[PDB]
Amino acid sequence: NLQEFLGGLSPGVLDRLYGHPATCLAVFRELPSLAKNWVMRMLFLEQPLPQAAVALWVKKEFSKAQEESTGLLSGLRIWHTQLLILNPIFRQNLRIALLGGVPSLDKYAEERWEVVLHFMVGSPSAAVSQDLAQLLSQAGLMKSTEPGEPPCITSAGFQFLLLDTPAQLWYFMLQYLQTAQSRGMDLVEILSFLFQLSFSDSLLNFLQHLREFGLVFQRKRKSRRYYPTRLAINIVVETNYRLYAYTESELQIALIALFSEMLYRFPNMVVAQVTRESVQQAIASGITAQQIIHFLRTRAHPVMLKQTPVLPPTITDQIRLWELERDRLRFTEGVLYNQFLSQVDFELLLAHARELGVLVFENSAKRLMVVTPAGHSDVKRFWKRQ
Amino acid sequence: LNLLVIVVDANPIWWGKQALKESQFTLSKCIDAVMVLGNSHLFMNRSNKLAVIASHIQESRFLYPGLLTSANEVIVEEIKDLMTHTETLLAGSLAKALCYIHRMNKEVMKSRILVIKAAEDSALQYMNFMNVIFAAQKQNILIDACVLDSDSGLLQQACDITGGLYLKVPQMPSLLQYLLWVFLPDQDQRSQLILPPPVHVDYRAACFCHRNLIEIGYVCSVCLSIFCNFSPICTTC
Amino acid sequence: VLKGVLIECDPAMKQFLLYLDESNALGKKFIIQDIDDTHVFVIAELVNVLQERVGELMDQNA
Amino acid sequence: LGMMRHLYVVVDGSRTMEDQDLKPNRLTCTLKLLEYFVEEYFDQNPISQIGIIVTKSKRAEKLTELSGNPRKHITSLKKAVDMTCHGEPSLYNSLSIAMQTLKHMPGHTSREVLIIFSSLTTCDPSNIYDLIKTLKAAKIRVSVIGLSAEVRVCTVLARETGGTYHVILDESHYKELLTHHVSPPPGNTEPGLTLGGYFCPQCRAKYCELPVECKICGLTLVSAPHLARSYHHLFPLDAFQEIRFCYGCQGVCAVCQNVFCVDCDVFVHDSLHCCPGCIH
Amino acid sequence: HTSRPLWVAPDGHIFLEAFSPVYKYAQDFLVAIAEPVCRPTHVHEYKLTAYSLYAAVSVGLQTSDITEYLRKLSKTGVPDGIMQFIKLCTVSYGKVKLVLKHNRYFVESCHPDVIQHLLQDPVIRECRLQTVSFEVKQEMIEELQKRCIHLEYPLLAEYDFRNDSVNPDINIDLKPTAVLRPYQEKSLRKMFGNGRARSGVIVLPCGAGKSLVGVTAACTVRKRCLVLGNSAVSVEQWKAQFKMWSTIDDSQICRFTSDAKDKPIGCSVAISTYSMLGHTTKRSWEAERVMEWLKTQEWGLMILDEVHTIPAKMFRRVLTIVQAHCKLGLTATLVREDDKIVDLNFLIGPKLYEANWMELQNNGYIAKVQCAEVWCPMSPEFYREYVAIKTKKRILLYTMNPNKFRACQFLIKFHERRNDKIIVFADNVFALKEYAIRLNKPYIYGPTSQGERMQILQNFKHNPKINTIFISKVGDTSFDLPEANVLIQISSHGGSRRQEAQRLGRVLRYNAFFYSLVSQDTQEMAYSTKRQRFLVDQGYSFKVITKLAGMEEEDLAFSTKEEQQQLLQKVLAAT
Ligand SMILES: [Zn+2]
Ligand SMILES: [Zn+2]
Ligand SMILES: [Zn+2]
Ligand SMILES: [Zn+2]
Ligand SMILES: [Zn+2]
């Protein structure tokens, strides 16, 4: 998420971050419902309005949406108290954004992006590039446990595969930025270049990495100016558990076969079936069923996207109901101590056990206290010394 | 989502009157209030649409169709072309406005129309003004309005049949701050914010022969045509 | 003081574990002490061989 | 198109209104669809009227007087759910009460009675067959909606005075019968337009947010947009002959000579009801 | 390429897209060619078979009308394993004809070169005794029809009824009072194709015109019909549907069900049952003189109601006792266990018309059913004994579940407050008593009578006070159950997907909706997915209600554990 990353940051970088058209429009584009209204209202103001009038601009109904908005709005340090004038590094550059101060494009963008997603499955046309191979492992979606000729795929790597196309691109860039503090450049110029792409010497090396996932295009082996692609902006399912996907690409076939089993393969159409024994093969690695319905709700046919609610509700709960078979019997381990002749001394052992957070379950019939074995070493020190 | 049509009263008689009145508010400082609110509607969401219609005498061109720097040069070129039967026709532009909303709603959305009226209300179009209101009411299209000099009688009914707002601004050069506060929020955020209430509603009817506004008059019972104080016979049927 | 771990499940599924206690299908003292009709204390070594007994019973009525 | 109407609604209040075969109270399912009936009557007919008479224990008592008040009727039908409804009804006493007021209306209207009738027996102290010669003389139009059977009076009262007699299949047929009684069958009044909030110009009396008549001076107060929806039926727009760049949406009329597309053509005649070029 | 909404698979399977502009002119083509396998709301799936093409060329389309219109609606190109199969199974149709004439059965061929091929099989030489003919025995007509399919020269039963000049053409005329819906007009058009009647099987829902098509087919051939049925109640309906829509006097509509016998010798329409014509014991004297009359008269249009019981051992001997020219079969649930529905393709003929069960719902001919498989958890005292025994005593345990007793009592209360007509179908008749006396509700126990069976059923329809009824295995046919609105099915037979399409027949005769009570984590969970296997192939969607809408708040039975301990001691005492 973007406001998750921008919330936990220093004030000394956000003032540098607010670029001339780039970041001031980008942060303002992601503000929940009402934070866009107050930023617009006091954009042309110069005298700071009183801080108590802001809560009076909202009805008493839907007041809980006010504090979560201004908490995020003051969390990014857009205004301050000052006695609520906006930041002059933000109010000026946002007012610059209000007018102040190629069929080869998309086909290159999709093909250069599937060969990165093909690296997380079995394919002979692997993205042979030593920079990306260490990049995916330090992000935590390619298990190695060995130098190895093949790299494996962890449980988080399967969850990466069934995300949306823009949503899986942001998860990659946040783990590019979190590691670039100690191996690359400053955080300010790399993040302002991405937002300026959406509308120094170290930046060509970052541009040569965006060349490989596919967000720019050179066409003459790193010329002066680049050209951005469509990736740089930021299948029916029926009642009888059968899905008819119209994709002919090999990447979309291996994503469907992760959680279903296939029974025919025509050109330009592949029919599979969501069986019970194949969803249980998916959650065994753990691709849990909320991501399954989210994978089918984004990728859908226009005939699915009709006046009916998409992904009809007898198959969406059934995948949730097939998730709960793994759930029956929960494996939470503990240890036990009992057999006191007195009916009072175990009640004094409650007051020495709740405050650390070790007690798991309480029984008042036979006075059965269960604690975790990681926390069993400290509870016995009170019992032998009274 | 959130298609917003702006209908600006581009009557060259009243703006040219204020251009010689020296009231420090010309047409140029009013289209700037349209262009900034035009640019500000394209910021609150990624997929937001804009349309600007200029109401001239005997004609009415679309301004914006024919990132924001590709929007603002079209508007300043069309206004420089249009401003180069002395009463405005606001009803002919809202009929064009509902056609553009009906086309963009077929290619997919809630929409609204914001009218900035600057001339006096012509009562000669009461038969056609009410038809574009009831067409807007059955498609849940709000008709917001702000006036500059005097309360338009026909335009107050458009904001209460459909469900929009009506605000007479006190000052001309403070228009841009007023637009952002009371019209820049969309339909859902308008319920959460607090806004000025409607101060007066002006319901009248036009006579068929006089086309005059009437508080007490005679209606026919079969053809339902309201007449002024005559009652000699049923003129329509 | 005794060494043993916990398992919590549906009370309908809980009595299946009590059936495996008094039928000697897996071990002898497989449940150390029943604490509740919703929670069960089992021994820590047979926690994995128990899992395919439940997974077969969920697949015996597929 | 249509005419003015002065409809009366006679509601049966007999012992047989406690019967089943309907939503919990046979009386209650009658009063449920009547509240739906008053709304759709006043919507399609702007300046008409409704009286509601309830007959009970060989006598008729007027529940609501004849006035065009689309709020006073529904707020009185909600009160009458807890009615006793004992005894046998009448039909001479109920059509005469609906004749002492409905006769003196002017002759340019369509005076009507609508009887919703569940009992089988009309114990009334005189001859019914002299009313049907009187109601036919006064140009009233009595129509009955019958429940569970067909009575001989309600056929000869309907076909002589001019109305219809109909018997219920079920509740889906009972809503279908009341729906057919809102269309009017094919003068100069003086109403007072109530501008300024809701105040009366003739007597300057301030009252509630209503399309109702004024009690202090007797004037009827209507709202001109409500009258305005009934327009465009008279002089509607003629269709176009159809054989890119448009005039409506900007992306063929025989009057203004401005071309349309297909979405625009269907939109002009369906909802807009005017030609967008002709208003210029 | 974006058009032509099929995908002809190389073995044979036709994936039709039901969102195409030319779907209605490609769904009116695949009914005449293939047979439906699955029909969801988006992509249908038909299937080519051998018997489905014999019904294709029986209608006026030849072998070049099918194999060309597959190319023009292909999306792939026909895969050349279908051009070899369509040509093989269409040029061998009209070569060997089975025609009867005055009480003798004849195998006829116009081409003499196939009779010299046909008369070397050692089983067709057992059934013996231009225009080459040889007379075959009547009692070996079933073992003959297996062999003609076994060597791919199948028999056709096309009655040419327009001019025969032997049968006494009766005055049955369909009166202009019964107008038939546009799916009934399409099924009869595929039957009476070339002006000659055809022996097929028409699958229509029981709430649809399952009987109006049988009457209209009787007024069309206008020969001596013979209606059969599964029960003595089902023939008093067939008698009523002939007087309602066909203008026949009571001196011609007779019966043969051992109680009326309305002079069954010498009539025009005889409405009898199964197991009366195939009663293999010593018959009574009134039935002996009718069967001696019925075994010697050539009928026309035998109407076999409830076709899915014909491939039984005793009900398929009816088709050799009675001599009919054409044999129409009307059913509602064609599925049946033990794999004998493919055996029915030569007892009667090819499957003519199957109604689209979702097209009749979207047009208003069938009530919109909201199926809901509400499953109940098991009680912890009952599951203690469920896993301890295996020999059939646990069938009572997953039937008399106390937590399933609450969901039956709650769903009855929830629909009595909405004035809904409740039917509780419940087999395993010990738990019929213990369910219907703890709620004080009537029950058609099954060995009750003929008397109080008729008045409990009539106190259910024309009375707004008695609202529920507890049937037990009686309503598994086309009985007169009077238009229910919900149906709380509890613990029926094992995997009978014929049953839960006959329990569904009561509901469609949301508007109406039926439940299916399951005791979860038992053997009934595996059963209740075997029985929705037929209904999900028609378009129906079975929801799951794990927890009901506030079950614990009302006054439900079996609250305490003391009253629950007594029920287990009642169940376990049976043994
Ligand atoms: Zn006048
Ligand atoms: Zn008139
Ligand atoms: Zn007054
Ligand atoms: Zn025109
Ligand atoms: Zn157009």
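So for chain D, numbering is Swiss-Prot's, and the shown residues are 55-240, 278-334, 343-350, 359-387, in order.
If you check the header, you will see the structure was determined by electron microscopy, 3.5 Å.
Any Cβ shown, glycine's included, is placed from N, Cα and C.
The domain 'VWFA' feature in Swiss-Prot is assigned to D:60-236; the stated evidence is sequence analysis.
The Cβ of D:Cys291 (mutagenesis position) has 20 other Cβ atoms within 10 Å, all protein chains considered. Listed in Swiss-Prot is the mutagenesis experiment D:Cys291 to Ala, annotated as follows: Reconstituted TFIIH complex lacks p62 and has no transcriptional activity.
The C-beta environment of D:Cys308 (mutagenesis position), restricted to residues of the same chain at least 6 apart in sequence and closer than 8 Å, consists of D:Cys291, D:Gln293, D:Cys294, D:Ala296. Quoting Swiss-Prot on the mutagenesis of D:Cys308 to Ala: Reconstituted TFIIH complex lacks p62 and has no transcriptional activity.
DSSP assigns D:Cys345 (mutagenesis position) to coil in the three-state reduction, outside any helix or strand. All protein chains shown were included, and the count of other CB atoms within 10 Å of the CB of D:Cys345 (mutagenesis position) stands at 20. Experimental mutagenesis at this site is recorded by Swiss-Prot as D:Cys345 to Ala, annotated: No effect on the transcriptional activity of the reconstituted TFIIH complex.
For D:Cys360 to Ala, Swiss-Prot lists a mutagenesis experiment annotated as follows: No effect on the transcriptional activity of the reconstituted TFIIH complex. According to DSSP, D:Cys360 (mutagenesis position) is assigned to coil rather than to any helix or strand. In sequence order, D:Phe331, D:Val366, D:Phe367, D:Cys382, D:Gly384, D:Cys385 make up the list of same-chain residues 6 or more apart from D:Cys360 (mutagenesis position) whose Cβ falls under 8 Å from its Cβ.
Here the Cβ of D:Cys363 (mutagenesis position) has 13 other Cβ atoms within 10 Å, regardless of which shown protein chain they belong to. For D:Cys363 to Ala, Swiss-Prot lists a mutagenesis experiment annotated as follows: No effect on the transcriptional activity of the reconstituted TFIIH complex.
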Here the Cα-Cα span from D:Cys363 (mutagenesis position) to D:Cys345 (mutagenesis position), rounded to a whole number of angstrom, reaches 13
Filtered by Cβ distance under 6 Å to ligand 5, the mutagenesis positions D:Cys291, D:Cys308, D:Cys345, D:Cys360 reduce to D:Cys345
What remains of the mutagenesis positions D:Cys345, D:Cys360, D:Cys363 after requiring a CB under 6 angstroms from ligand 3 is none
Result for ligand 4 contact check over mutagenesis positions D:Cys291, D:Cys308, D:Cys345, D:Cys360, D:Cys363 with Cβ cutoff under 6 A is D:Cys360, D:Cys363
